[PDB]
Each structure stands twice: as structure tokens, then as C-alpha cells.
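First comes the structure, then the notes that go with it.
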Amino acid sequence: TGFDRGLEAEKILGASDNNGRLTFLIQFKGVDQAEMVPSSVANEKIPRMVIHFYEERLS
Amino acid sequence: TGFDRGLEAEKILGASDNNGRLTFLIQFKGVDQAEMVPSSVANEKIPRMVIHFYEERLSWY
């Protein structure tokens, strides 16, 4: 919903799977508190950042 | 890669890291033998299928 407000995602701070439903914790530029975003929104809005997160967490 | 020849990715069969370098094994439609593709190509061409592969890999690992 920082996406709704047209903010710029800076990084994905974490991912949490709740019974098959994935949520990301996303740090937005110019916003102090990180925001919980469902994977359904993140996959669409910031796919390169999602892939890089998974790629790096491949460790 | 198979992407250069107009082929369509059917399924990502696996991923291999070689010193920070990730390569995917990709099943292409109508081609029996799956082929290795650098992540840099797969990320650009088939990001929905890349993401889905990671969602599932990680749900089971």
C-alpha cells in the first residue's frame, strides 16, 4: 500500500509464510517503518527485487 | 539458450549455484532434453515462472 501511495521499495527485509500465504516485510524509501506486503502484490510490483531476495537467500 | 530459438519454457527442473553463479535447468516445450540457462537470462524472460519455482522450492525446503 506504499505501492498504492506510489512509494519506492528499497529492500525486502524478510518473508513470512503463514499456512501457504506469503507476506514480505518491505522497506520503502522515505518511510521509517517497514510495511507488510502480500507476495501477490510484491511479485507484480517489484519482481526483480523478489527474485534477488530469493536468489540471495539461496544460501 | 532455448530462449534465442523462440522456444517456450515449460518448467524449471532445478537450480545450481557455482561460486555465486546460478544456473537453471529448464524444460522447454516440445524439446525432450532440458537445457541449462543462466539465471540472468531466466530472470528476464520468465520472471513469473522463476518466482513460482522459488516459492515452491522454499515451501518444501
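All chain A residue numbers match Swiss-Prot; in order, they span 141-199.
Quick reminder: no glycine exception, Cβ is built from N, Cα and C everywhere.
Using a 10 Å radius centred on the Cβ of A:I191 (mutagenesis position) and all shown protein chains, the other Cβ atoms total 20. In this structure, A:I191 (mutagenesis position) is part of a helix by DSSP. Experimental mutagenesis is annotated in Swiss-Prot for A:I191 to E, with the remark: Abolishes piwi binding.
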